[PDB]
Amino acid sequence: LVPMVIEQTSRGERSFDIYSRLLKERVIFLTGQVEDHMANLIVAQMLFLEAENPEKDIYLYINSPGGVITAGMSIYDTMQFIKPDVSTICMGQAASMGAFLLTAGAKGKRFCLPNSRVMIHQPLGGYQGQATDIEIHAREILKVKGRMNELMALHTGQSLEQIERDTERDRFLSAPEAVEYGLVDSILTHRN
Amino acid sequence: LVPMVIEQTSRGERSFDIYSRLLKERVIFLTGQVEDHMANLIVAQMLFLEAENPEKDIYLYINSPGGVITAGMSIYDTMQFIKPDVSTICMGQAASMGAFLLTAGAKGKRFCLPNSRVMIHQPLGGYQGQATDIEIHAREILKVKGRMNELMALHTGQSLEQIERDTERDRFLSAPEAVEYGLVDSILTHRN
Amino acid sequence: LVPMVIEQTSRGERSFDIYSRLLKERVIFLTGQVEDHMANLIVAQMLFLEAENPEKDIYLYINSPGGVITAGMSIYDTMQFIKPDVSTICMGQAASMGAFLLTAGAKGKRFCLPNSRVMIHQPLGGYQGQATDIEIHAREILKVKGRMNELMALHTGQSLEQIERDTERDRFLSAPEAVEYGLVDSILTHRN
Amino acid sequence: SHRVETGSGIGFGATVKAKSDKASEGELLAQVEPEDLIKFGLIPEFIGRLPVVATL
Amino acid sequence: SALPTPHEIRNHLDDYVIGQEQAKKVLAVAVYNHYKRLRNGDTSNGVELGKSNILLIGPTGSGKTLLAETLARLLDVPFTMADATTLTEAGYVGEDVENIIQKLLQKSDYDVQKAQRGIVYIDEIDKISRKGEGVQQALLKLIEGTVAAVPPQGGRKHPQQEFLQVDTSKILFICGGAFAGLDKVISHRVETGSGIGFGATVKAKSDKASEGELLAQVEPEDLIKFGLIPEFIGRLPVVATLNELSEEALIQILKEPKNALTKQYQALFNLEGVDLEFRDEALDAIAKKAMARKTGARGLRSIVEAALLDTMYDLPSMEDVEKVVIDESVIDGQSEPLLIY
Ligand SMILES: Nc1ncnc2c1ncn2[C@@H]1O[C@H](COP(=O)(O)OP(=O)(O)O)[C@@H](O)[C@H]1O
């Protein structure tokens, strides 16, 4: 199913996977719903690349409809913790968590294709149980909402008040509009 | 089961899968429904092929019943971004995304088989929730339709109004009719 | 479980799969219901075989109960496009799609086993929705029906009227009867 | 041919399938270059001593 | 006979070689030293001056062999060459490394003094690397001094009954080769390690300078990644990189060199009494043809010869013709050089 490729060098020939071959070039793919299993794999890729060369940038291609917050924040904290700068490129779609991980890239290295859509909204949740338990979970998700908005305003450069109103409901943004909000820095249309 | 093939080279004999072997010849297969996982695989192949020779054409065989617009646009943007021209060949069926990706190839390199069927229609979708949310999603999909029609008119050459009326409902086109509409440039009947 | 076979040559011993080993001998297997994934696999094999020797004949074994019309046409167009002649051999059963690809082989190189069964009928389909949409699909399938009959008459050598009357309903033809109809040329009984 | 072969090896009409099919013979030999002789197995000094070549 | 100073060696080398300014200086002092020592056995002390080998890492048809050949011609000493791919370890059918010593002596005309002051030129050093290693182990010793038995065959079957032994610690081993891929290895160490992606740098802008500037930053570690054993690199202290011949270079090469192709044809036509001219427009087009087919500098002769073949077949059988002006259309084959008498 997954095609295989070969890398010809003076040493010889080595059979590599299409995704593994790109990993050598410091390229990570964030595809599908965000979860603990896929997020852990992405974290491992970042740490491995850091060991090879802590001075070379890492490219993260984001195309996902969103997912779990905890799994996503693990990647965010891992991108800011590692010394190398992480460049984010939006391909096709970037939802609530995907957009948060898009604007979280290094300044001047956040790109987006022209025919791309970006969506941002407040986190979702729920809990069934006793009233006192609902208050605990209800109060906790509110902190995440404010905590996430504070980070979006920091990376995007907007104000917390503007982010709160915009993230109240689903807000779709195109590539040119994302640049204005600060979610990305440039649009890639053609090579050179 | 995917058959294996042997490639004789200077170093000796190398084993490849039927799909991987054709990838070495700059041939990419777009089969089945278009989704995020499948689209990212095609993107990785395009980027990979660009590195060996940015001046050699890339062949994309399209046979699919359609798919999500977001994933398709990722492939469309990648095709236009990479320097080498992408030749699109239609075999079997080509739906909304298949036809859009079929006409997005390099001018003069869009081929189609004589008994191939091409279908084009407007985007599909939906949303369940509050009226305020429905309005947001309703306007979002409407912009996508206009953005898609604008691109379709550019490659085909037809006027925007004609593309709009013709895409109000499912429109089936054969290989000769596709040439008249501008979705393809030639028909491949026999070798040479 | 597919067994592994050994090929002895003056290059080194190589273990091959039973299906992959026969691919080297210009033999392609067409088994099960015809669909897009298997159709694209057969197409890839044909393009690979003509690269090794575009003059030698390609053998296609057909044992299938039919399948999608679009998937079959992909194989048909590929067969009539490649320079080498495609020899079709019917073992077991050959339904509507299997029979079309059977009679589509090179003239004088279509074979059938003595106890093989052949069946031909008009295409199937269906659509649920608005009346306007039904008329669009109703006319589309009718065009395919006429297109398939025209191609069937060309290879079988019969008249278009006879094909329409005979394909109105299921028609079972044994190996000796298929020779008279024109779907095949000869019958293979023993290795002479 | 390999030196003057451009395009893929496997594919539809776009691809060149002439590899085996004999179309012209003198044409390829006429465009012979010393570089080709290297691949054939002739040391560069020897092919460099013979500047002229006459295709028959 | 005072040795030629480095400047003199460079100024002259320019005449027959256009470009490669850095490599010219490297190969100027390296030879000025390799001979300044040989002519002074002692060192007014107990020191024993060593040898410094040269590693010519350049692209194909760049002037690697030419530089080694033209440098030996400036002086009067023997010149030999070889091919690493035509050697194998001991015990195997493959030609032994000692054979190279034989060829060296033959060119020396059965002499030791000359052979001791010879400049062998191994080539195609690449492609015999790891996964090869055995062939690189034998050469590793010859390059840093070894006495070798020279089979006594040749001039009077080499009368010397001691197999005419020769010390291989005074022969300048100019081991060259076109390390295809080193440019990428170096790029992953001196710039972004991403070759594939939307933010990478694909080499499609006809940047012929890229290979030259990249190779200039070569380091021993880069060669290790290429496969070359650490020991072999150590034996070759001097390294000189060559740039890639561009369109301007070829144009200059067709006119500037003392032995330029243009001058050659001009000389023979002058013997017949007819003059020959080469319009600058024609020259640049010829260069573009070479890059198109990637024939290189070696293919220039073929192009010009083909365009002058018919002309040569008619000049001796004609009269009153005293001048020819090759035009841009003559080379492509759509025109015939006008005879203005
Ligand atoms: N700078 C140059 N000046 C003149 N001739 C050159 C130059 N570079 C290459 N050549 C031509 O190329 C040929 C030698 O190629 P060479 O450099 O030996 O290739 P390689 O480096 O692969 O051995 C000679 O015939 C020579 O005329």
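We number chain E the same way Swiss-Prot does; the residues here are 62-192, 204-413, in that order.
Just so you know, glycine gets a Cβ as well, placed from its N, Cα and C.
Within the same chain, residues at least 6 positions away in sequence whose Cβ sits under 8 Å from that of E:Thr126 (ATP binding site) are E:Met142, E:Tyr182, E:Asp184, E:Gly248. Residues or ranges marked as ATP binding site in Swiss-Prot: E:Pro120, E:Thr121, E:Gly122, E:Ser123, E:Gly124, E:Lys125, E:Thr126, E:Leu127.
Among the mutagenesis experiments that Swiss-Prot reports, E:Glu185 to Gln is described with the note: No ATP hydrolysis. Counting every protein chain shown, 16 other Cβ atoms lie within 10 Å of the Cβ of E:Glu185 (mutagenesis position).
According to Swiss-Prot, the mutagenesis experiment E:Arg370 to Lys carries the annotation: No ATP hydrolysis. If you draw a 10 Å sphere around the CB of E:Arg370 (mutagenesis position), it holds 17 other CB atoms from the protein chains shown. A helical conformation is recorded for E:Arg370 (mutagenesis position) in the three-state DSSP classification.
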Euclidean distance between Cα atoms of E:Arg370 (mutagenesis position) and E:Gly122 (ATP binding site), Å: 7
Cβ neighbours of E:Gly124 (ATP binding site) where a neighbour is any other Cβ within 10 Å: 24
Candidates near ligand 1 among the recorded positions E:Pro120, E:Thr121, E:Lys125, E:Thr126, E:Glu185, E:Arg370, judged by a Cβ under 6 angstroms: E:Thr121, E:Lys125, E:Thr126, E:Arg370
Length of the line joining the Cα atoms of E:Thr121 (ATP binding site) and E:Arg370 (mutagenesis position), in Å: 10
Shell of the ATP site beyond E:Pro120, E:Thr121, E:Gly122, E:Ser123, E:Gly124, E:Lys125, E:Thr126, E:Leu127, same chain only (C-beta within 8 angstroms of their C-beta centre): E:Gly119, E:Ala250, E:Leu314, E:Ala369
CB contacts for E:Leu127 (ATP binding site) [other CB atoms within 10 A, all chains]: 15
Inter-residue C-alpha distance, E:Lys125 (ATP binding site) and E:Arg370 (mutagenesis position) (nearest angstrom): 13
Surrounding CB atoms that lie within 10 Å of the CB of E:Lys125 (ATP binding site), all protein chains: 23
